[PDB]
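Trainee: Input: one structure, supplied below.
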Amino acid sequence: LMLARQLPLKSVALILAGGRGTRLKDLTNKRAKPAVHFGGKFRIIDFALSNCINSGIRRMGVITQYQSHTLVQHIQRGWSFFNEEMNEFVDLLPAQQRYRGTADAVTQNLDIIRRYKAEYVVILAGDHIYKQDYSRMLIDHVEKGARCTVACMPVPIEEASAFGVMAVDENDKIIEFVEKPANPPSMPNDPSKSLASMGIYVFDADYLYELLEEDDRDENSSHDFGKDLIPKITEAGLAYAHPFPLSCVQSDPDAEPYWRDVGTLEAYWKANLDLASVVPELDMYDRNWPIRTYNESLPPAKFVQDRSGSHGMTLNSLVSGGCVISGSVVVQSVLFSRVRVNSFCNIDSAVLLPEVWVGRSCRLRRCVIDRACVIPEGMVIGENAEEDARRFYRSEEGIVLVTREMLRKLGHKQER
Amino acid sequence: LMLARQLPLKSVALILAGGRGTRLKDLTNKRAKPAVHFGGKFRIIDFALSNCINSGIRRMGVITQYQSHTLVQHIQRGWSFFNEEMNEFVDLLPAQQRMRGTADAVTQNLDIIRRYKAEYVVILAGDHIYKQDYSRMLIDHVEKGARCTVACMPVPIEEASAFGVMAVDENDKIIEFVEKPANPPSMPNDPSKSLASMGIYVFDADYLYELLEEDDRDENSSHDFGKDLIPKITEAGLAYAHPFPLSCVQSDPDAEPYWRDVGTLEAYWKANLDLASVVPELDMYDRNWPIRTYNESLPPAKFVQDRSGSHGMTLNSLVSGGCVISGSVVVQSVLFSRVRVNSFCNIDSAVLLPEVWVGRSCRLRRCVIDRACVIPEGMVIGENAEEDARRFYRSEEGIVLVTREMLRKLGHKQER
Amino acid sequence: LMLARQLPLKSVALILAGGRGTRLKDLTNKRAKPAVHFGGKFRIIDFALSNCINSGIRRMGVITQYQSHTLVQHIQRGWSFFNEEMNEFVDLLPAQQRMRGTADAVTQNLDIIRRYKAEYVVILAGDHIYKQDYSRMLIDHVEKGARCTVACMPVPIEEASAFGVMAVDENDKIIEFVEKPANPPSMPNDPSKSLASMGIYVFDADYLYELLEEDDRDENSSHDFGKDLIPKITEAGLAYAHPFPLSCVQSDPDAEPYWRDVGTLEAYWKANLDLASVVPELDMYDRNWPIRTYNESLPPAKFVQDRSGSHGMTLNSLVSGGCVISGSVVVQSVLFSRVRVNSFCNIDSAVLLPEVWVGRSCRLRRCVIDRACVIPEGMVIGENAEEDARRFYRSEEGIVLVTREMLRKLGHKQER
Amino acid sequence: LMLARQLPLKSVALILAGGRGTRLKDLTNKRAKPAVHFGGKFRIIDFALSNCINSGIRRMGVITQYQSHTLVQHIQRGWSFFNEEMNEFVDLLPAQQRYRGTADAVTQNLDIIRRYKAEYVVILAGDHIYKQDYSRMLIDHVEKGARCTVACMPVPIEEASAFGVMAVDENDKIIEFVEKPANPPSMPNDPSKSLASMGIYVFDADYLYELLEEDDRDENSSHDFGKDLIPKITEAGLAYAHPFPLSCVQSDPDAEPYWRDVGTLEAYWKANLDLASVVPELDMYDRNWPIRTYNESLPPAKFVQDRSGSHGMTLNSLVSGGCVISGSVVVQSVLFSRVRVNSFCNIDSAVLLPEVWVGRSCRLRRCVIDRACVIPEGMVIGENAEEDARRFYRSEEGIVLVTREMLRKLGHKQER
Ligand SMILES: O=P(O)(O)OC[C@H]1O[C@](O)(COP(=O)(O)O)[C@@H](O)[C@@H]1O
Ligand SMILES: O=P(O)(O)OC[C@H]1O[C@](O)(COP(=O)(O)O)[C@@H](O)[C@@H]1O
Ligand SMILES: O=P(O)(O)OC[C@H]1O[C@](O)(COP(=O)(O)O)[C@@H](O)[C@@H]1O
Ligand SMILES: O=P(O)(O)OC[C@H]1O[C@](O)(COP(=O)(O)O)[C@@H](O)[C@@H]1O
């Protein structure tokens, strides 16, 4: 008794929000992937932080390394609501990175982390969209009596090449850890699945420092948490597994756990339109596990009449507050804040990131419009293949990405 | 030279947010009128607070006469963003009036007001809707060498009986002030209008005090700013006027100034639907003069298909965050937060306050639904007048008010 | 397993901060006793709030019965650091009691309390000084399968008449409860002590409601938690006890638990000087259980030379920020913020509340100076008892209270 | 009229808080000079920011470039109190500097600054300790009708080699600007003084961008605001002067203006002990122009008895809140937060930065003890010259600097 409460308090989170998401290719080109928008108003680092709040861990470390001014701004504006006097804060560590990343990146700020005097460090990732409690994870880490606890999940074998694959024992003890294998070794029972890592580790902190120095001296290591550190603990035999279904926060218990690594642009589009469906897989209307963001004041989403006095028919949409839609059939889309949309437009299966200004008679289909574009009048997008692969970036699955640069290069005056 | 910015600093606002809005019969009988919702996200009082921010007066006094626990909460959550040590704050002054009109609310808390060490005090009576720049008014107050400055606007003579009417000379100096007359006098040039007050007085700091005590040691006055004090000052000739067009904040200078005495319920429906029309009179999309409110983290305005799979139509509407609409043609309406409209409904020119849950097959027309009011399936409002006057409260013009306690009569269990 | 941290989440605290501290004759006759200063920077209520934070109960209800505008302000400035949308907040509930004891303050705001959707409600009566962990108490409450848990501590029999005395069996189940007796009963093993209550009850959510209505529809009860409800529950046998040593937060486990019923003025001087001594009983330097307050930006405690150029001595004292001392030997004293002690003074065992301006050549001994009290030059306090009983209020033990209104009698103009 | 108010609103501040203060030599070695402590609780960037608040410019740009994690932390914790919805914020730009500094450093973030849409940019410095209003400066900049306005002051000729020297005209128009000359050209009237620049410029913003690009293309420039930019505007003839005495905020008007460039270690010590004097030159007890910092909750400054039962005599000291002093004569010192000082110590003319733990019988004289040292027991400092120049850094004027590294190298176990 009195364990699940006293475990977060003695613990501190380290969010590794220094990813780039190179497979998004342009969407994270001007922003760190953790600062990528998602789900109407939120960002991808609003999940990994919220999970720390609602699990009790109010001491967070946001390691913003690569191309992070908007991430600093978001963490400053929305998440600076802490009274440090009671040992709660989201400490915004800049990395000043020297390749040689994420676990050297916890090592550069090793002299700041120590001064928290924490017993259990949570090594998170801030580029994933999950919904988990770590208070149920730390209990499971301390009961087993391990030094490190990896959060693993069974994923398909065709995409398990991109995650850290592992094999566990009866008591969830790591025997064999391999990382990004070309041939993912399946689980013993199911051949179509592999028990892969999620990037959510938990160390007992006095080990962790004690480990990161042995690797800091190491000149032959990659200095990654999944390539030369956990494959070292695994040989030591002190690494245990924590099956993710035990701690995933679900609204209904009859569904598979929801952990989406955004990763690429088509998966971003899928995982951001699944909220616009009838019954979403991610329940954002939850009140026993809410997710916080930088709540900005916008006016209500305005729906006015078109230029001819007609009406706008919005089906399976996710129009957010602040927009102004004039007529314009809007299907299966997700309109972020301030997305003006003028008349006679047909928007189907689109993700319009904030402040996108769509001109008259525009027919957008299966696309992702980047922030603060000015789409001209009469521009069809997504109802052509060879012509949408030449101006904008069309992916292998049909998805289009419209950036504020691709429109400038065509000459459509994005200055506004 | 340097007087335009040193006048707000030496001034303090006194919002007399202790109205009860008696003409708002059942809408305000649970909450004080300053705490009434208007325009999706805002409340009435926000205006009279935001006009104090943008006009530089960052020291406010909210003189909340009781019936309000829901505006103490609103102030404490939204407007508790001040550093009280750099001389900027929103002092929440409980009125604690004797179980004794407006002035006797400033008198009881007159020992708390002196300690602000102010120079010009801005009496507001801020349970109205408008956009004003009070610094303009302070400049006009000091330029004239006045002791009280009343903000006067010409209004129609058929309504001037509700307000204090005044008669000024060439210098905008008050000649004749009559408070709430049965036969309002007209202007010397326009006989159809009347130069009425607006509740916005600006007094000298060291005079009001010397004037309240002299009026507080009396046993004959009603202790009201309009009936007793302003006539007392007019008798001395130290009362000057400020035409409100000079200090009104208009996005378009080709319109007429926007001051709504919201409290009628027939005018609380027209001013709330005024933001749903094609071109509104009150611009909420103005960035040089933004209005702030308590901005909680709501998910986007979700639109989905009906139970059969059809689409939803919207024409000249507002849909704030948290709303969920399924099919159900909407017209001319305004939906506040978390308004789960269900399928096959027909909403026309309605104000749906927060957390209103409209049931299936509900035809709502010219109505004002109080907050958290769970309308049942099949209910029909606004069609046959005698029915709606038999169950709900219907004003003389046609507007209907629906309250939580109003349906429990009819048996429709609420318990949201 | 996972019960230690899921009990605070499903619980809400109700601080009955509506005491008037009648034994604090003139110290609280302007401010409610929860808003009284103690220990330099803190107020009385902070304790009962901070114990709710550190114990995980981040949903509080401050049931402030009126005479308090200076604790509404304190809550709104200091403790308005919550994100109210992640289920953590300090609801400031005005009591608005009929011009009807403690329970009838929870009854009027019983329609606001249901909407929290709580499971265990923590009645506190938080106008005391202590350090407790309520989560320990909730664990002990659910382990016993109880319906109300009373926090009992043994106190001396010569004072137990002030509190409710109880008699428990081996299971800590209440046998006999007598509220504020004239002849308190003693314990079966120690005849010099009495197992008294502490005002800290923990009720089931769905029972209290069902118990308040049953007691609110009566016209015979006093509507007090000690006189009516707890005896009513004892009669059913569903009242269990919680020894307070089990849940007290002690830096040293070799001391006795620290609970001060501050209100006597002779005990508000001893408990405030207890922090000036060599080793205090209440540790304010504890980092695993910090106590928060409103922390304004004050400059350091400046010490300077006298008018002649001599030095100042301090022995066993506290000097908070903003203070300014010039020479003037200080002993055993406690100086609150902005206390400009001037030269040639001799302060011995005194409590100087904020903004006290002591004049030149002032000899202060065994006194409690109210806040902003400008003592004049040459004043002498605590030397000759009959004089201090002729001008100020002097308790039977020797302690003196000095108030702003107390000096105006004598002619010493204050107007700081 | 209506100018001094509307000028800050249309303006934005750019604080160049990227300095190192190379002449402090060790004090800024681990912190950006703007984050250097000063005056008990404050930092050097708490002035340059506060001057922006109390002058109306609530839009600030903090260009943190070099070795800034604590500066980010301070700006996040203390100065993140802004409601961006009303166009007020302290935007914390990281520079990611590529030598080639300060004016290329405003150029890297040229795409963020534009999006404010500001009319007048204030180019401040965050390494100086002044107290000025820029609302009186912008009026003086717009009346003259200049494109740039330099804040200049007459300083001595023996230290005018380290500032930008200039010569003005009758209408304060720059004729000749030279920068860090080896022979400072004096003023025409006074030969012992030179009219030097302060680093506080004001541009009309549409010029500024229009200028920074012409210099961004320039491959032969130093990219500094005082070496190849203002010496260019001066040739253009569009640079005017704003004598600092016109806008310096003084408590009393009979004193010379107070602008201290900390710069070196002896000037740091002088300018930080001048607050501990009887009548300081910098009035920090001002209420019409306060200075904000990260107000942390500490207990009052405790003064206890020594180990033998003696008393501590503090003369002309500035003991801050949080300390614990035991006996120990303390003269002319400045004790920052949490500075424990044990018994029998003699502290004369010292600056003890936060958390310094001084051991028993320590005799410190004319020194600056860096943050979080652990000074051992019996260690004399400053009462020897040849022995204080060999362990610690002794300056040419006698001042000593004790760092947490110089003590480790002696072997005194700074880990704590
Ligand atoms: O190429 P540009 O001109 O920077 O435009 C790209 C847009 O993306 C942004 O960087 C948005 O990034 P965020 O993800 O931080 O919102 C804007 O600054 C800018 O308008
Ligand atoms: O009096 P009833 O019938 O219980 O209804 C009360 C409802 O009205 C309200 O008092 C309206 O108050 P708010 O302005 O705070 O929303 C709500 O608190 C509650 O939902
Ligand atoms: O009633 P008096 O004589 O005017 O004295 C009032 C003083 O006491 C107080 O009411 C004490 O209240 P606080 O607890 O808010 O400090 C002060 O507001 C004021 O300084
Ligand atoms: O050499 P160390 O171990 O970093 O110690 C130097 C000290 O200075 C600090 O960097 C303080 O810097 P700040 O100026 O930001 O307070 C501490 O982190 C540290 O204790």
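Residue numbering for chain C follows Swiss-Prot; the residues present correspond to positions 10-108, 115-431, in that order.
The way this entry was determined, per its header, is electron microscopy, 3.2 Å.
Here the Cβ of each residue, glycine as well, is placed from N, Cα and C on the backbone.
Sharing the features that Swiss-Prot gives for it:
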BINDING   C:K39, C:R419, C:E420, C:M421, C:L422, C:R423, C:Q429, C:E430, C:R431  beta-D-fructose 1,6-bisphosphate binding site
BINDING   C:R40, C:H46, C:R52, C:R130, C:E370, C:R386  AMP binding site
VARIANT   C:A44 to T  In SG14 mutant; lower apparent affinities for substrates, fructose-1,6-bisphosphate and AMP
VARIANT   C:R67 to C  In CL1136 mutant; less dependent on the allosteric activator, fructose-1,6-bisphosphate, for activity and less sensitive to inhibition by AMP
MUTAGEN   C:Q74 to N  The enzyme is activated 35-fold by fructose-1,6-bisphosphate
MUTAGEN   C:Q74 to A  Insensitive to activation by fructose-1,6-bisphosphate, but still binds fructose-1,6-bisphosphate with similar affinity as the wild-type. AMP causes similar inhibition on the wild-type and mutant
MUTAGEN   C:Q74 to E  Insensitive to activation by fructose-1,6-bisphosphate
MUTAGEN   C:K195 to E, I, H or R  Decrease of the affinity for alpha-D-glucose 1-phosphate, but no loss in adenylyltransferase activity
VARIANT   C:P295 to S  In SG5 mutant
VARIANT   C:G336 to D  In 618 mutant; causes lowered affinity for AMP
Trainee: Near chain D: which of the recorded positions C:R52, C:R67, C:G336, C:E370, C:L422 have their Cβ closer than 8 Å to one of its Cβ atoms?
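Mentor: Listed recorded positions meeting the cut-off: C:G336.
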Trainee: Looking at the recorded positions listed here (C:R52, C:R130, C:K195, C:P295), whose Cα lies nearest to that of C:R431 (beta-D-fructose 1,6-bisphosphate binding site)?
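Mentor: Result: the closest of the recorded positions to C:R431 (beta-D-fructose 1,6-bisphosphate binding site) is C:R52.
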Trainee: Can you tell which of the recorded positions C:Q74, C:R130, C:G336, C:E370 lies nearest to C:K39 (beta-D-fructose 1,6-bisphosphate binding site) in space, using Cα positions?
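Mentor: Going through C:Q74, C:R130, C:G336, C:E370 one by one, the Cα closest to that of C:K39 (beta-D-fructose 1,6-bisphosphate binding site) is C:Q74.
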Trainee: Rounded to a whole angstrom, what is the largest C-alpha distance between any two of the residues C:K39, C:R419, C:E420, C:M421, C:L422, C:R423, C:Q429, C:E430, C:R431 that the record assigns to beta-D-fructose 1,6-bisphosphate?
Mentor: 18
Trainee: Which one of these recorded positions, C:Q74, C:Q429, has the sparsest Cβ neighbourhood, judged by other Cβ atoms within 10 angstroms?
Mentor: C:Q429
Trainee: Which whole-number value in Å describes the separation of the CA atoms of C:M108 and C:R115, between which 6 residues are not modelled?
Mentor: 9
Trainee: Three states by DSSP: which one describes C:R52 (AMP binding site)?
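Mentor: Note: C:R52 (AMP binding site) is in a strand by DSSP.
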Trainee: Counting distance between Cα atoms, which of the binding-site residues C:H46, C:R130, C:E370, C:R386, C:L422 is nearest C:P295 (variant position)?
Mentor: C:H46
Trainee: Find, among the recorded positions listed as C:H46, C:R67, C:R130, C:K195, C:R431, the one whose Cβ has the highest number of other Cβ atoms within 10 Å in the structure shown.
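Mentor: Top count of Cβ atoms within 10 Å goes to C:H46.
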Trainee: Whole-number answer please: how many Å between the C-alpha atoms of C:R52 (AMP binding site) and C:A44 (variant position)?
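Mentor: Checking the Cα atoms of C:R52 (AMP binding site) and C:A44 (variant position) gives a distance of 6 Å.
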Trainee: Should we count any of the recorded positions C:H46, C:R52, C:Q74, C:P295, C:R431 as near ligand 3, judged by a CB under 6 A from one of its atoms, and which?
Mentor: none
Trainee: With every protein chain in view, what's the tally of Cβ atoms within 10 Å of the Cβ of C:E370 (AMP binding site), excluding that atom itself?
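Mentor: Within a 10 Å radius of the Cβ of C:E370 (AMP binding site) lie 16 other Cβ atoms.
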Trainee: Long-range same-chain neighbours of C:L422 (beta-D-fructose 1,6-bisphosphate binding site), Cβ under 8 Å, sequence gap at least 6?
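Mentor: Within the chain, C:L422 (beta-D-fructose 1,6-bisphosphate binding site) has Cβ neighbours under 8 Å at C:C388, C:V389, C:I390, C:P391, C:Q429.
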Trainee: Quick one: pull the CA-CA distance for C:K195 (mutagenesis position) versus C:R130 (AMP binding site), whole Å only.
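Mentor: On Cα coordinates alone, these residues lie 34 Å apart.
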Trainee: Given the recorded positions C:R67, C:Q74, C:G336, C:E420, which one's Cα is the least distant from that of C:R40 (AMP binding site)?
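Mentor: Spatially nearest to C:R40 (AMP binding site) by Cα position is C:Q74.
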Trainee: Going by a 10 angstroms cut-off between Cβ atoms, which of the recorded positions C:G336, C:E420 has the sparsest surroundings?
Mentor: C:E420
Trainee: Name, in the order they occur in the sequence, the residues of the same chain whose CB lies under 8 A from the CB of C:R386 (AMP binding site) and which sit 6 or more residues away.
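Mentor: Correct list: C:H46, C:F351, C:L368, C:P369, C:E370, C:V371.
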Trainee: Roughly how wide, in whole Å, is the group C:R40, C:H46, C:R52, C:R130, C:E370, C:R386 that binds AMP, by largest Cα to Cα distance?
Mentor: 42
Trainee: Hey, how far is C:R130 (AMP binding site) from C:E420 (beta-D-fructose 1,6-bisphosphate binding site), Cα to Cα, in Å?
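Mentor: One finds 44 Å between the Cα atoms of these residues.
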Trainee: Which whole-number value in Å describes the distance between the Cα atoms of C:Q74 (mutagenesis position) and C:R67 (variant position)?
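Mentor: So the Cα of C:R67 (variant position) lies 22 Å away from that of C:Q74 (mutagenesis position).
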Trainee: Measuring Cα to Cα, tell me the gap between C:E420 (beta-D-fructose 1,6-bisphosphate binding site) and C:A44 (variant position) in whole angstrom.
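Mentor: The Cα atom of C:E420 (beta-D-fructose 1,6-bisphosphate binding site) is 19 Å away from the Cα atom of C:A44 (variant position).
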Trainee: Could you measure between C:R67 (variant position) and C:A44 (variant position) for me? Cα positions, answer in whole angstrom.
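Mentor: Between the alpha carbons of C:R67 (variant position) and C:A44 (variant position) there are 20 Å.
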Trainee: In angstrom units, rounded to an integer, how far apart are the Cα atoms of C:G336 (variant position) and C:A44 (variant position)?
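Mentor: Here the two Cα atoms are 19 Å apart.
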Trainee: Translate the DSSP assignment of C:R386 (AMP binding site) into the three-state scheme.
Mentor: coil
